[PDB]
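What follows is a single structure, written as structure tokens, with notes after it.
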Amino acid sequence: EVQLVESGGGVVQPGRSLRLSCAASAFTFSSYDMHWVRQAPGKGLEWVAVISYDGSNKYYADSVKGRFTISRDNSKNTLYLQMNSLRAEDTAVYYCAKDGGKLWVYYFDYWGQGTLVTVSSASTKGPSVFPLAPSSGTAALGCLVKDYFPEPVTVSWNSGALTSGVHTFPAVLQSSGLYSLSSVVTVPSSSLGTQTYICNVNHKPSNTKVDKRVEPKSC
Amino acid sequence: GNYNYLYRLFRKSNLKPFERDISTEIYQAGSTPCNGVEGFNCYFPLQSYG
Amino acid sequence: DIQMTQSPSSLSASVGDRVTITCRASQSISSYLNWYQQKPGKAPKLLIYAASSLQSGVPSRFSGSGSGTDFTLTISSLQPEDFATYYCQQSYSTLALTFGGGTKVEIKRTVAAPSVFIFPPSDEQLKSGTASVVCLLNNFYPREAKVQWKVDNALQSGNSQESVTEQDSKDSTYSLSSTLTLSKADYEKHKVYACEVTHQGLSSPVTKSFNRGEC
């Protein structure tokens, strides 16, 4: 039973500063060296920083050396990670991990849930919902939630009534710096003329709720 | 003919295990919405055994 | 620096199969190779340390071996909870720790022929100025499917971007959505827009094409 809770992550502009905090519980925080490891969206693991048990030795990876700082308060059993002069590469989920110290070298015993940090130079924008109508052996329709930022966006069909056959693809960060998402659903070609298919998209960061109707193309 | 024995004939989804459903909503057999009234593609879910 | 090549990039196997994953190092490391497991979205979990030590609380079916540059992780009998991404990390260079490329283990099944659908840009999007053509490949296995865009019989590369979903929980088939995005001016400059799909389950490439403004 060992607990590590991460907090302080968010969205910040490039060149700014942020402070992440890791709370350790159910073990001697002051008698073990802590590791900070970041994982970018869709990428692998990347060792970032390490701090000694006594908080006297601090090491960082070359990608962030001279740019980040790691400290620890044994009295509060807390680990602080200050990220100054943040770049877009810093956009990732950061985790605090215990060393274990059973070997002469560094290994990772436990991993926390981590906290997400996003570095971008774009303001919050309301999503734009567009239809994707089917045509004339079933059919498939959908909605496109384009030009929105930041993540995430919740998409439902028929106010959640339509569940089976619904696929929501992961968002893609397009070159404009915003996010593009596509949701689709496959329904029988029979029930396609009278049935009303409405996709509900909610973006809490931008506080934007849009209900977009989807109907077959007429030509 | 004893018609006191009934049975649900339509339902929008399969019942979960040990699930008891007694709703008498007009089943939406066709995709045209049924506003509580029966008729074209709006049938009563329960049918009586003969 | 030390680069760790982990092979295979992705293997297909069924439950109970004896799975083996290899990890090679650019230089020599005595026994400082470790294996971690990571499920999609979940955090990494340690499996093997020192390349010959099973982490406490891990099933005994995992076994690490090898010394020097080549190391192997072997599962005697695969289990449903064993389908994840495994990383190999060398610890010899303590202050230059690096992780392996990874070897995702997918659920082995029969070859599934993709269903190809082509959607032209919506008039609403054309009003804004941009135009996106959506090519959807659905219910195919394995995920290795080549998707190519043709405009007036001219190949297009780099004008689109793909997105592949994880292996399905029901039929263990994949879905890919290629979005060819361009400006309005480039949209009317050409007439025919086609998406060609080549998959292991297709005897020949399947092309879905449409002419602009013809329905």
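Residue numbering in chain B adheres to Swiss-Prot, whereby the residues present occupy positions 447-496 in order.
Even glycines carry a Cβ here, placed using N, Cα and C.
Going by Swiss-Prot, these are the annotated features:
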type	residues	note
MUTAGEN	B:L452 to R	Increased resistance to neutralizing antibodies. Decreases HLA binding to NF9 epitope. Increased binding affinity to human ACE2
MUTAGEN	B:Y453 to F	Decreased HLA binding to NF9 epitope. Increased binding affinity to human ACE2
MUTAGEN	B:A475 to V	Increased resistance to neutralizing antibodies
MUTAGEN	B:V483 to A	Increased resistance to neutralizing antibodies
VARIANT	B:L452 to Q	In strain: Omicron/BA.2.12.1
VARIANT	B:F456 to L	In strain: Omicron/EG.5.1
VARIANT	B:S477 to N	In strain: 20A.EU2, Iota/B.1.526, Omicron/BA.1, Omicron/BA.2, Omicron/BA.2.12.1, Omicron/BA.2.75, Omicron/BA.4, Omicron/BA.5, Omicron/BQ.1.1, Omicron/XBB.1.5, Omicron/EG.5.1
VARIANT	B:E484 to Q	In strain: Kappa/B.1.617.1
VARIANT	B:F486 to P	In strain: Omicron/XBB.1.5, Omicron/EG.5.1
VARIANT	B:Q493 to R	In strain: Omicron/BA.1, Omicron/BA.2, Omicron/BA.2.12.1
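Projection of Swiss-Prot feature records onto the structure.
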{"residue": "B:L452", "record": "mutagenesis position", "CB count, 10 Å": "11"}
{"residue": "B:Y453", "record": "mutagenesis position", "CB count, 10 Å": "9"}
{"residue": "B:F456", "record": "variant position", "CB count, 10 Å": "14"}
{"residue": "B:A475", "record": "mutagenesis position", "CB count, 10 Å": "14"}
{"residue": "B:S477", "record": "variant position", "CB count, 10 Å": "16"}
{"residue": "B:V483", "record": "mutagenesis position", "CB count, 10 Å": "8"}
{"residue": "B:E484", "record": "variant position", "CB count, 10 Å": "11"}
{"residue": "B:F486", "record": "variant position", "CB count, 10 Å": "10"}
{"residue": "B:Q493", "record": "variant position", "CB count, 10 Å": "13"}
>> If I take the alpha carbons of B:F456 (variant position) and B:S477 (variant position), what is the distance between them in whole Å?
In response: 14
> Which one is closest to B:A475 (mutagenesis position) in space, judged by CA to CA distance, out of the recorded positions B:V483, B:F486, B:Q493?
Replying inline: B:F486
> Rounded to a whole number, how many Å is the Cα of B:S477 (variant position) away from the Cα of B:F486 (variant position)?
Replying inline: 11
>> Looking at the recorded positions listed here (B:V483, B:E484, B:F486, B:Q493), whose Cα lies nearest to that of B:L452 (mutagenesis position)?
In response: B:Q493
>> Under 8 Å Cβ-Cβ to anything in chain A: which of these recorded positions pass, B:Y453, B:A475, B:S477, B:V483, B:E484, B:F486?
In response: B:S477
>> Checking your reading of the structure: which of the recorded positions B:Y453, B:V483, B:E484, B:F486 lie inside a 10 Å Cα sphere centred on B:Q493 (variant position)?
In response: B:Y453
> How many Å separate the Cα atoms of B:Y453 (mutagenesis position) and B:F486 (variant position)?
Replying inline: 22
> Where does B:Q493 (variant position) sit in DSSP terms: helix, strand, or coil?
Replying inline: strand
